[PDB]
Amino acid sequence: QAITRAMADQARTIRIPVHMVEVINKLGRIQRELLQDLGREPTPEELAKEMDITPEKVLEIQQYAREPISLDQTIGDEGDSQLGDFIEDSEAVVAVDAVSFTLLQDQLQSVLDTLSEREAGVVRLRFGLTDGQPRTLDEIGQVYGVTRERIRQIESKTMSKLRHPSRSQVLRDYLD
Amino acid sequence: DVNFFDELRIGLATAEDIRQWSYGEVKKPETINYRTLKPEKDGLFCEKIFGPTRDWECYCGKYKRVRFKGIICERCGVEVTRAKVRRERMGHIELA
Amino acid sequence: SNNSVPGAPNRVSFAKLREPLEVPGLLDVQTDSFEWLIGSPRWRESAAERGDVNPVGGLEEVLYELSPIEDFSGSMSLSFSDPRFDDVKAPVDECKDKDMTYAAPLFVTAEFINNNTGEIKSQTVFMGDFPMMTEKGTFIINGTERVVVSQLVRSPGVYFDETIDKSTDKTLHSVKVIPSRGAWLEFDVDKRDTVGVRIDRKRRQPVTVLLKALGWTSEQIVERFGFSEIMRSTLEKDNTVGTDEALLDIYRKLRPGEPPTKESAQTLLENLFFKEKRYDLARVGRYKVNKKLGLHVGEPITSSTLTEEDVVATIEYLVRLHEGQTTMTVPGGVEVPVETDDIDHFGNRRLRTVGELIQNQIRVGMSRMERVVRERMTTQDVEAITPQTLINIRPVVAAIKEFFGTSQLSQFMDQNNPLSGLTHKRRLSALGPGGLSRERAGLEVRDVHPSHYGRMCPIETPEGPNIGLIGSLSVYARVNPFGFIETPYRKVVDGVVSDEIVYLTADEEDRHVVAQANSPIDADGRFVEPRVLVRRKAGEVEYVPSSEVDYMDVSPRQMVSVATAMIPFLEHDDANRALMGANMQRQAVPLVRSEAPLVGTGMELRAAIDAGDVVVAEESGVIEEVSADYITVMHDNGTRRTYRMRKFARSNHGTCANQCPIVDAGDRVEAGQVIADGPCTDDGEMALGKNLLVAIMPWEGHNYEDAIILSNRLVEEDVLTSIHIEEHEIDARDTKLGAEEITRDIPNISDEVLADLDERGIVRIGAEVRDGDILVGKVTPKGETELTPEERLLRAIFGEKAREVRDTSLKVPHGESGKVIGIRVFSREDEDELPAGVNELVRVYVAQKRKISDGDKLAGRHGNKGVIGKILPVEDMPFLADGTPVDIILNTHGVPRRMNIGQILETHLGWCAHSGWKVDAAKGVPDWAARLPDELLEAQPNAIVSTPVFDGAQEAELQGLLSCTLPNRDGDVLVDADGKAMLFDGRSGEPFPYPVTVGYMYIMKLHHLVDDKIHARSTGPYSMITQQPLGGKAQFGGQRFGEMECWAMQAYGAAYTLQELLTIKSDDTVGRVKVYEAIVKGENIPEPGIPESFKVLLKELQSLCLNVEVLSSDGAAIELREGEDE
Amino acid sequence: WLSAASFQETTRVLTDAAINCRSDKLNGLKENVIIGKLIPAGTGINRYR
Amino acid sequence: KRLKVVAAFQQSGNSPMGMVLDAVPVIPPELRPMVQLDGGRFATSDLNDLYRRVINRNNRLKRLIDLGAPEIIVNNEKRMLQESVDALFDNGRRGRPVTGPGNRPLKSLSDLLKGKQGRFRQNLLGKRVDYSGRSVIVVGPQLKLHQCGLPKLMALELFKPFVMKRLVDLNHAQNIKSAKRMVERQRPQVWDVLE
DNA sequence: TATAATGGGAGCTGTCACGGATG
DNA sequence: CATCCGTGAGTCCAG
Ligand SMILES: CO[C@H]1/C=C/O[C@@]2(C)Oc3c(C)c(O)c4c(O)c(c(/C=N/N5CCN(C)CC5)c(O)c4c3C2=O)NC(=O)/C(C)=C\C=C\[C@H](C)[C@H](O)[C@@H](C)[C@@H](O)[C@@H](C)[C@H](OC(C)=O)[C@@H]1C
Ligand SMILES: [Zn+2]
């Protein structure tokens, strides 16, 4: 009891709960039972009906049973070629795409200018340029020294003013 | 981050040096979860110990914005900095 | 004619009449073996005709070694018999298509015997799906054609070595007993005249210690080994005496740490060397030891184990060979030659084919399930035990699956051209499990041994670090049922050559005396001269009277392999260039249409047919209907067979396997005839290249250092043009954010880019594709992360809401291009069985019609390689008198250094073959053309000829044939008797000052084309750990600037260049990004930072309990973009 | 100990260097290339730099 | 010989106690990465199974001590723990190596530094570089000594961010993002730009 | 998780040249 | 001067 429990709990490099192991073992059991019965490895549709009657899960189970492989392991022909040397760091930052973002900042800096100080005010407020957060509009008008929510009034006084650098298409390029 | 430093010294590491390095003791052999595919707590990839998987994204998800910087969420104790830290943050194991 | 057997085009042969025996089934090395494994009908008959008494199949053997399986009680007994297959689960073509393994299910009959209850339950058990071999001698594992290479191993047995002492300078004799599997045992002789033994590499002890341990009296030691003073000196210096004291002594030295009982030392000495469980000489292991000692030589092979008689007879062999004795009779055994054994002799060097390699892996899987069987017996109750409960076949199916998937002997099939595959099947490797490592191999293993004659080629071997370790099997050789390499020899009774032929193994040939194949023979069969050329043991040669001639070689071309024999005038090229020339024919590429060479050696016919990449008729008949799609043949008996043509199929190596029908409708065709041929084949012949008009001269430096110059005719007429197909794949999986879906709708893409797709999202058949374009439009749901506050703003202005689907489409890789010649869609929806998690899987097959270009590698058969330097306009070409431009200009300088003047002789014979000739019969038949067979005294224009290796044309005849060259259509001779011709420089107009050697030569287009070899990268993907650029053209990687490459920088003193390459160009995480910016902004390059890979190091030292600190000038530990905390 | 470790017997070098507390003055070719500094030779010397 | 060791611990206030460990450092996860491949299967470093090996036996030691097991069982675990930490720092050093699947010996910590493929001679003394390429060479008698024929296709990728620059200069492309798309699509303009 | 059950199992085979610790 | 264990044994490419 202690072995089989400690076996199911420790052997997996990625830990699966006890019942999940009970399942896969039942699956391998019913497989070997249907193995000698059909002279062929049984279809997923066949295996499913006998034990859990659900085909989608059996597929899912058979992937759980799949044991991972080592990065440090190599290819047989030459002892220099290890697997990890082929794994592309998907995390790492693309040079051009990050630089292009930087050039997008220089275009919005040429937008904070044509816009007024009131106009370039609510812009960096609800969008959160210097902040990093999008504050609720009923808090933005009250945190700012102009009232009668005239800051929402200035909003529409900008939406069309932004159409001109949009009609200059200098912002149109950076969306595609 | 100036490039010019004069000397590179090597020594025999104290057991106390080991604990001064580490941001926490690994107590579980578990790597990740089998469903969530997330670093399980107090494990080999625990985000409380080594850091966040995604930039400024806290483990429990209570903090998911760049606005919180250097904030230690109370529900899972994960500092919010880049996943760039998981290449520099150490751990340790306390042998009995 | 040469091979007037199948119905082949006439290729006339300069020759001495070769009628010993036709080239054996070249694929029989693979075929015959697998037939023994499964025990096919054709094998049992083949065992009968060979007169093999009581044949046992490869699978039959494993079951008998196994059967029966009993527990310690003897209560239970499980046993297997009668293995049988069903029909194959799916046809070969379907397996290649659906990526499933070509196999037929194996069944066995198993019964559970019980001695207590006396009852027996017997039933049939399923053993799994068994990988079957094709007709072409290949396996198909998961839809990729594979090949099992034969392994050259060290045969089991007892070997004797003579080593010379450094100090005493006396001859010391050592023995080593090698089991198929088990413990070690080596008797050696000191300089102290005292015999010693090392068991499994334990310390040395006196050998008498072992004799008194066996039970032999101290008096019998004096009797048997008394004739020497070195054994009397051994029994005298003997430490202790007594049967008990010896066993204890041996035990104490074998396994220290364990309590020595008189009953525990007697036992393991029995088990380590005399039990089938721990120790085992194979059938060869028994047979080889016996021959060496000459006992039970007549008695059939029943013993699989070592005996005491073997031990004693071995030591007797050691002592006699030490004191100078030359021969010895073992008491109860026939007389045996006594000497030291060469481990590299092909009588001691063994060849294990496909059958044994699979059998061994089968044996591994059986002993595993046997462990489970013996566990499942003690568990369950006796009454409810069936074989179905005891048997777990899961380890068996995993042992055979793993082998074909992992082992260094299940190889991707070399599928450049039909020859490339053929040579892959006949390879002999020393590498692989059970064999030796590449470092472990010294220089003796690799060089050419005398016993290689007729068995393994001495020319065909890799140039690289693998040299000598891999070879090709010879043409006429075959493998005997014991894993050794036989070879055919003609039998000479008494100076008279008989057509009776016997195959001899290596050591069997050593006891005999063989005559070279070209020794002159009477029309009856008697020798001409008394003293003839004779081959003898130890590669030694001497003249010997014809009374003593035992056998003679079958053919002059007996020593060579299949690829080697296809090199005209081989005997004129030094081994080095000849070597490459054999390794390079394998590298040729199939061209749009192929021509048979003007010059051949006769090996071009049988090679193409045996390759199995042409279409051969099974039964005679008449072509009832022919299409480009298929040929239908009407047999004489009334039945109809139809052969489907392979059309534009992608090989393993991207070359184009395309079969075209040869026969026209209504043609009468006989059985075994080539009715349709494939890639690199012209009328059922190996056509690896094209016949080109050569010109041997330096031309304006463009051909300097082995470069080549081409005529544009070869590009305008597709003479050197090939088709290359690629296979692009992509699938739609289930993700955590939903599931990937293949659609025509891709985010932020015009209808101009999507124009070449259909409504599905797939490219349309016949459309053309360039790199970067879209093949299969697939989108995936992207993680709902807070989008950029700077892009949120950008989406409010233009009012365009963001989609949650990111582009994950299959675009064409850099460098690829061509036409889309077919789509293969698999849907989980349409019940197509996919792996768990996949929905739609698409394959797109793009073909490129590549013309030849600069940088492409051309090569002749004589190791004369070289890349295309310049393709001149057709008019620039140095041309002959009649205005015909030459095709290829080879540099003169690169001929007399390489010793391959065979390329020249081919050119001479190449012109003769193209122009034709006619010997002068007036005033009789000339004295030079006196050995010339009648058929060659007159030749047509564009005639094909044979020049068999170590035979064929002689330099006398060739000089003469240059004189006979027929004039062109304008009634003018073009070349002289020197083989040269006057040329006009196509550029200046003036004729060249000196006659230039001109003629035809067979050039091959190797698979080293620039389109594949060219590569470059600005920025791209980076390594995960080291953060350095990835590696390989396939990964869009950068070049490596190695340790050697840095030394060159340092020597120069270019510190900044060097620094840049190792910093901002490589793994400076922040640096590379900022260098990109400074370049596109036209600014200055920034000062490099800290290599992220150096940062990695300090974390790797730290993790090893090495307190490493970086200190500033003051003495304080500084931070490396990181901090410390507890 | 950096130049030595990148040469041969890397494990032997480090065990010794750790014990002897050997401080490395990064003033050499081998030493400098590893850390990414300008090599103390050619254009890298302060005379020209 | 003995002094050469003992005098070294004398001089620097570098205690010999360090040769015995009470706590073992754990290397950062991204340096012992665990990655999911396109085949669904996961790929992990060898270190993760060696670290896993230590903690499993180290924690089993904790349970055994706490239960008050006999010394025979407790001592066994300690030996196991010893070999575990050993095989982590240097595998194969003492006794037979720790095998994973395929009887393959696992890479240890020190195995990351040793010899050719090690972190020193493979990743520091020689690196891979950006802005670089490779191709077949061919004689060019037409060239002067200081010249070379660099393939048009090659140069465009080498000088890619150099050309994007001049594309947005001469107004062929409105921005840097489009300029990339003109080079990738290999529009006829760029060949005039590259020269 | 109550019939009784009590000490493992594959080795791995063809190097080579050298210094340092031991003889 | 001779044994036993540990450490060396060309580079780049593809794969
Ligand atoms: C699974 O087997 C692998 C090795 C195991 O390991 C190992 C130790 O045992 C090997 C055996 C038993 C071999 O018989 C062999 C071999 O015959 C060979 C090369 C040549 N190796 N070079 C290759 C790279 N290169 C720049 C340097 C050296 C090998 O390395 C090996 C080889 C080994 O290396 N070649 C030749 O003899 C001749 C002269 C030309 C080659 C023909 C083509 C090209 C190949 O056959 C292609 C079609 C593939 O089939 C192989 C590539 C296999 O790859 C796969 C996955 O299928 C590979 C043999
Ligand atoms: Zn949280």
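We number chain C the same way Swiss-Prot does; the residues here are 28-1153, in that order.
Method on record in the header is X-ray crystallography, 3.8 Å.
Note: Cβ is positioned from N, Cα and C throughout, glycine not excepted.
What Swiss-Prot records for this protein:
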type: MUTAGEN; residues: C:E138 to R; note: Weakens interaction with TRCF and CarD
type: VARIANT; residues: C:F439 to V; note: In strain: RJ37; rifampicin-resistant
type: VARIANT; residues: C:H451 to R; note: In strain: vr7; rifampicin-resistant
type: VARIANT; residues: C:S456 to W; note: In strain: vr10; rifampicin-resistant
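Annotated features, which come from Swiss-Prot, shown on the structure.
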residue : record               : DSSP (3 states)
C:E138  : mutagenesis position : strand
C:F439  : variant position     : strand
C:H451  : variant position     : helix
C:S456  : variant position     : strand
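Within 10 Å of the C-beta atom of C:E138 (mutagenesis position) sit 17 other C-beta atoms, taking all shown protein chains into account.
C:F439 (variant position) sits 15 Å from C:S456 (variant position), taking the Cα positions as reference. Counting every protein chain shown, the number of other Cβ atoms lying within 10 Å of the Cβ of C:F439 (variant position) is 13. All protein chains shown were included, and the count of other CB atoms within 10 Å of the CB of C:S456 (variant position) stands at 17. Calculated from their C-alpha atoms, the gap between C:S456 (variant position) and C:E138 (mutagenesis position) amounts to 41 Å.
Across the structure, C:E138 (mutagenesis position) and C:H451 (variant position) place their CA atoms 43 angstrom apart. Around the Cβ of C:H451 (variant position), 20 further Cβ atoms fall within 10 Å across all displayed protein chains.
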